[PDB]
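**Student:** First the structure, which I've put down as structure tokens, then a few questions once you've had a look.
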Amino acid sequence: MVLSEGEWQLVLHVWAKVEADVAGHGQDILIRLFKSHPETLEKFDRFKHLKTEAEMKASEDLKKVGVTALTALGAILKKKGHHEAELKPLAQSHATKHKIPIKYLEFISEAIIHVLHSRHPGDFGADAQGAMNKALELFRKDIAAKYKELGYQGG
Ligand code: HEM
């Protein structure tokens, strides 16, 4: 399934650690994204009054958005590449409604790997990082193809 079975197992092993605290992981990933690439914050209209990390962590709205997003990503990862039916609506909303370039999906992928390694280093070594990188690369490639199918280059 594009990745090897062993690679998918490493992806899902670390994902199980994410699932012990989806809300906290989602908050940390978003905060890391906004800190590393501040232009991404402009895409979230309801979060622009959040000026500090503590304000972001206190926002129930932001926490809920993060949980919804990681839940969708987890459902995609669990399909081990067989994710067309789950990925198509996500592509539609992110291309046409939120207007998210593929580069921003690279930025959030970086943030995901950063948070996963920060929290779970003993379960996220080099081989697991490589597997997760391949899984997110596949996600980004397939969503870029769906963007094009909808008439969006995603640049
Ligand atoms: C792993 C990558 C991502 C996943 C799995 C994901 C998933 C989701 C899901 C499931 C939703 C709720 C339904 C929807 O509107 O589609 C959502 C909302 C949204 N996403 Fe993403 N997303 C990702 C990346 C991004 C990035 C990188 C940005 C911006 C830099 C972004 C911006 C937004 C915005 C603005 C919303 C609307 C939130 C709201 O108003 O409630 N997404 N995302």
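Every residue number used here counts from 1 along the chain in the order it is shown.
Every residue, even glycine, has its Cβ placed from backbone N, Cα and C.
Found this in Swiss-Prot, in case it helps:
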BINDING   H94  heme b binding site
VARIANT   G122 to A  In metmyoglobin
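Show me how these features fit into the shown structure, please.
**Tutor:** For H94 (heme b binding site), applying a Cβ distance below 8 Å and a minimum sequence separation of six or more within one chain yields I100, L105, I143. DSSP assigns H94 (heme b binding site) to a helix in the three-state reduction.
The Cβ of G122 (variant position) lies under 8 Å from the Cβ of no residue that is in the same chain and 6 or more residues away along the sequence.
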